[PDB]
Amino acid sequence: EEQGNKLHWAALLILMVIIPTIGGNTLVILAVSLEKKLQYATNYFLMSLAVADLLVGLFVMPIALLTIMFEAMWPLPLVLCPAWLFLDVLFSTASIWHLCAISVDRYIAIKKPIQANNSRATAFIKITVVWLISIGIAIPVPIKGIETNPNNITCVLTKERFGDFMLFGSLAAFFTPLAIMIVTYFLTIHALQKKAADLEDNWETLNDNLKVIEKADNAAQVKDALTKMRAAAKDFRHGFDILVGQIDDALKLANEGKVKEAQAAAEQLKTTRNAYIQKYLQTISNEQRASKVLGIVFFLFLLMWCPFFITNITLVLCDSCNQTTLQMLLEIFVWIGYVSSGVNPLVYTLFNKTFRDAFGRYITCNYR
Ligand SMILES: CC(C)CCC[C@@H](C)[C@H]1CC[C@H]2[C@@H]3CC=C4C[C@@H](O)CC[C@]4(C)[C@H]3CC[C@]12C
Ligand SMILES: COc1ccc(C[C@@H]2NCCc3c2[nH]c2ccc(C)cc32)c(Cl)c1OC
């Protein structure tokens, strides 16, 4: 028998995988490096991730073509094989863990909206941890090495040698950040409901004690119903402070005994709650719109790596499956995840108007 020639596949991948991977990540790095409106702390995640996926298209992907164009005889120097295999597992694991770090980070931005500055250092710490985790996962490859009389080596991980690494490594590289991003998913669904619920609670506590005052025919109705709003009240240090002093300024009229004067102070306070509720109504509308975008984009990413890591584990556990027909799948399924990681940064940043504006400027060679 005979297999034939598979050059048209390598041409197809360059046009639709390697070129989009190299081009998309380079656009993302330029947007953070050039445009200063994007030089925030959370975008250093996007830059760190864009550099990892860029290194895939430059070093990992071109060598991976040689398995498709050429034969099963490693055509490059020997040490290059475990180095390429090390870089392959390293950068492919970094991309999945960056998204887990982003999923966790963005959940913290919702649940604990307060922390800010300190944020520049916290990212570099989280970036480092993500890269160190990817090193410890990819380090078994250059340590064990590829087995050899014939100096010709076959550069691929085998089931006999890396059977435990193909399994436990898959557990730590994909299914562990998968399980985390699933947990942070429901944490974010719950965090946004309570954030919107707490709002409905305060909105009525104000609007109920307000109608009490406009219908008040005495001062005691104003005294007690205003204290209910006193304990129920950077920019946040001043947000409540505006109305905490107004309730005090209005109770000052209530301690005087002025009924019509105090009621007029409350009816003119309603133009102050609509200034803070409308602002925080949006903060929660936008906090919910960005979560649904990150949810779908991160899901399609993780979904396009499911074929490889399920087959990568099945090739270890299933003793009755056809090894020839299963490694033929890994040869293909890897390129699906290569696409997933290659364009994941670009897709996620296409939903940012500032990023999308920067891209449209750079594709026509502007650079401001
Ligand atoms: C045949 C293979 C190996 C080579 C593929 C060519 C690649 C490297 C070329 C083809 C198109 C190129 C991109 C075309 C557009 C831009 C916009 C520019 O503002 C930044 C560089 C960037 C993003 C280029 C980066 C390099 C690029 C992706
Ligand atoms: C030529 O095409 C191919 C190119 C590269 C590879 C290796 C693969 N690269 C994606 C990441 C990853 C791989 N292996 C792991 C084993 C364990 C862990 C944790 C991760 C990984 C294969 Cl398997 C190819 O198919 C034959």
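Residue numbering: from 1, along the chain as shown.
For this deposited structure, the header notes the method as X-ray crystallography, 3.2 Å.
Yeah, the Cβs are placed from backbone N, Cα and C, and that goes for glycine too.
Features of the protein shown, as given by Swiss-Prot:
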type	residues	note
BINDING	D88, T93, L157	ergotamine binding site
MUTAGEN	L85 to A (Swiss-Prot position 132)	No effect on agonist binding
MUTAGEN	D88 to A (Swiss-Prot position 135)	Abolishes agonist binding
MUTAGEN	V89 to A (Swiss-Prot position 136)	Slightly decreases agonist binding
MUTAGEN	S92 to A (Swiss-Prot position 139)	Slightly decreases agonist binding
MUTAGEN	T93 to V or A (Swiss-Prot position 140)	Decreased agonist binding
MUTAGEN	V156 to A (Swiss-Prot position 208)	No effect on agonist binding
MUTAGEN	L157 to A (Swiss-Prot position 209)	No effect on agonist binding. Strongly increases dissociation of bound lysergic acid diethylamine, without affecting binding affinity. Reduces signaling via arrestins, but has no effect on signaling via the phosphatidylinositol-calcium second messenger system
MUTAGEN	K159 to A (Swiss-Prot position 211)	Impairs protein folding and stability. Strongly reduced cell surface expression
MUTAGEN	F165 to A (Swiss-Prot position 217)	Slightly decreases agonist binding
MUTAGEN	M166 to A (Swiss-Prot position 218)	No effect on agonist binding
MUTAGEN	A173 to G or S (Swiss-Prot position 225)	Does not affect agonist binding
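Sequence-distant neighbours of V89 (mutagenesis position) (same chain, 6+ residues apart, CB-CB distance under 8 A): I137, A138, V141, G169, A173. Among the mutagenesis positions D88, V89, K159, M166, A173, the ones whose Cβ sits under 6 Å from an atom of ligand 2 are, in sequence order, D88, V89, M166, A173.
In the three-state DSSP reading, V156 (mutagenesis position) counts as coil. Remark: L157 (mutagenesis position) has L85, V141, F165, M166 as non-local neighbours, by Cβ distance under 8 Å and separation of at least 6 in sequence. Those residues of the chain, other than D88, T93, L157, with a C-beta within 8 angstroms of the mean position of the ergotamine site C-beta atoms are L85, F86, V89, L90, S92, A138, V141, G169. Compared over the mutagenesis positions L85, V156, the count of CB atoms lying within 10 A of a residue's CB peaks at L85. Within 10 Å of the C-beta of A173 (mutagenesis position) we count 23 further C-beta atoms, all protein chains included. Rounded to the nearest whole angstrom, the C-alpha distance between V156 (mutagenesis position) and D88 (mutagenesis position) is 11.
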